[PDB]
Amino acid sequence: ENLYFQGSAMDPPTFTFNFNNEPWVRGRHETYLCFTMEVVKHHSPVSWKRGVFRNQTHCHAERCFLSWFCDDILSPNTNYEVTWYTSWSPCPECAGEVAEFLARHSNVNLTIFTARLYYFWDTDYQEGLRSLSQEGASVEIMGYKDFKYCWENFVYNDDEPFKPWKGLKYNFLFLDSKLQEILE
DNA sequence: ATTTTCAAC
Ligand SMILES: C[As](C)(=O)[O-]
Ligand SMILES: [Zn+2]
């Protein structure tokens, strides 16, 4: 049915390590893009896809998604509601590529939730996030409900509830403030 | 378990 999953789900320790939202965490070299997609076609039942992309034919996760979407998914006369949950926000090359992809495809609507802001203090990365926002993508910080959603849908949770870590809300508030300063 | 965000010299 609509249970189609692209890629592999994370084990719990991989999720907890990668989606930790301390603004300056060390040793998180991977980029995880979880996604859900609503496929809306006028005379068909609405269908759903979800999955997980990582880095690397070499490719950052955001580009891996776009390349898979264009090559395997994107159809005529179909609307797409896409939500991303990324562990790191995009680099400027990825941000520019996603922005240009969205300009090319009016039928695709993208919402980006991000656990952390990658190089938020660098103006080239700020510009990248700004251009993403200006081309119609809503960029947001992952909060409690978003981490809980990912735990439920992209993790081998083994029916255990999401356990939020200490500092999750404080970190969210710091990051959301920095994001609003960037998008101003 | 008052079932892990917040409880802040
Ligand atoms: C967060 As990246 C370095 O895959 O654009
Ligand atoms: Zn990139």
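Each position is counted from 1, following the chain as shown.
Note that Cβ sites are derived from N, Cα and C of the backbone, with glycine treated the same way.
The active site, proton donor feature in Swiss-Prot is assigned to A:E62; the stated evidence is experimental evidence. The Zn(2+) 2 binding site annotation in Swiss-Prot covers A:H60, A:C91, A:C94 and rests on experimental evidence. Quoting Swiss-Prot on the mutagenesis of A:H60 to C (Swiss-Prot position 249): Reduced but not abolished antiviral activity. The mutagenesis experiment A:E62 to Q (Swiss-Prot position 251) is recorded by Swiss-Prot, whose note states: Remains able to bind Vif. For A:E62 to A (Swiss-Prot position 251), Swiss-Prot lists a mutagenesis experiment annotated as follows: Decrease in cytidine deaminase and antiviral activity. Among the mutagenesis experiments that Swiss-Prot reports, A:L66 to D (Swiss-Prot position 255) is described with the note: Resistant to HIV-1 Vif and reduces Vif binding but is still efficiently incorporated into the virion. Here the residue is the original one, but Swiss-Prot notes a mutagenesis experiment at this spot, A:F69 to A (Swiss-Prot position 258): Resistant to HIV-1 Vif and reduces Vif binding but is still efficiently incorporated into the virion. Under its mutagenesis entries, Swiss-Prot includes A:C70 to K (Swiss-Prot position 259) with the note: Resistant to HIV-1 Vif and reduces Vif binding but is still efficiently incorporated into the virion. Here the residue is the original one, while Swiss-Prot reports the published mutagenesis A:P76 to A (Swiss-Prot position 265) with the comment Impaired interaction with HIV-1 Vif protein. For the mutagenesis of A:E100 to K (Swiss-Prot position 289), Swiss-Prot gives this note: Abolished interaction with HIV-1 Vif protein. Resistant to HIV-1 Vif and reduces Vif binding but is still efficiently incorporated into the virion. The structure shown keeps the original residue. Among the mutagenesis experiments that Swiss-Prot reports, A:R104 to D (Swiss-Prot position 293) is described with the note: Abolished interaction with HIV-1 Vif protein. For the mutagenesis result A:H105 to D (Swiss-Prot position 294), the note given in Swiss-Prot is Resistant to HIV-1 Vif, reduces Vif binding and abolishes incorporation into the virion. Under its mutagenesis entries, Swiss-Prot includes A:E135 to K or A (Swiss-Prot position 324) with the note: Resistant to HIV-1 Vif and reduces Vif binding. While the structure shown retains the original residue, Swiss-Prot records the mutagenesis experiment A:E135 to R (Swiss-Prot position 324) with this note: Abolished interaction with HIV-1 Vif protein. Listed in Swiss-Prot is the mutagenesis experiment A:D158 to R (Swiss-Prot position 347), annotated as follows: Does not affect interaction with HIV-1 Vif protein.
Sequence features, as recorded in Swiss-Prot, placed on the structure.
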residue : record                : DSSP class
A:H60   : mutagenesis position  : coil
A:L66   : mutagenesis position  : helix
A:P76   : mutagenesis position  : coil
A:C91   : Zn(2+) 2 binding site : coil
A:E100  : mutagenesis position  : helix
A:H105  : mutagenesis position  : coil
A:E135  : mutagenesis position  : coil
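Taken in sequence order, the mutagenesis positions A:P76, A:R104, A:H105, A:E135, A:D158 that lie near ligand 2, meaning a CB under 6 Å from one of its atoms, form an empty set. Residues A:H60, A:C94, taken from the recorded positions A:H60, A:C94, A:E135, are distinguished by a CB atom under 6 angstroms from ligand 1. Within the same chain, residues at least six positions away from A:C70 (mutagenesis position) with a Cβ under 8 Å of its Cβ are A:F101. Shown in sequence order, A:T31, A:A61, A:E62, A:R63, A:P90, A:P92, A:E93, A:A95, A:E97 are the same-chain residues outside A:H60, A:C91, A:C94 whose Cβ sits within 8 Å of the Cβ centre of the Zn(2+) 2 site. Using a 10 Å Cβ-Cβ cutoff, A:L66 (mutagenesis position) registers 21 neighbours.
Of all the Cβ atoms in the protein chains shown, 7 others lie within 10 Å of the Cβ of A:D158 (mutagenesis position).
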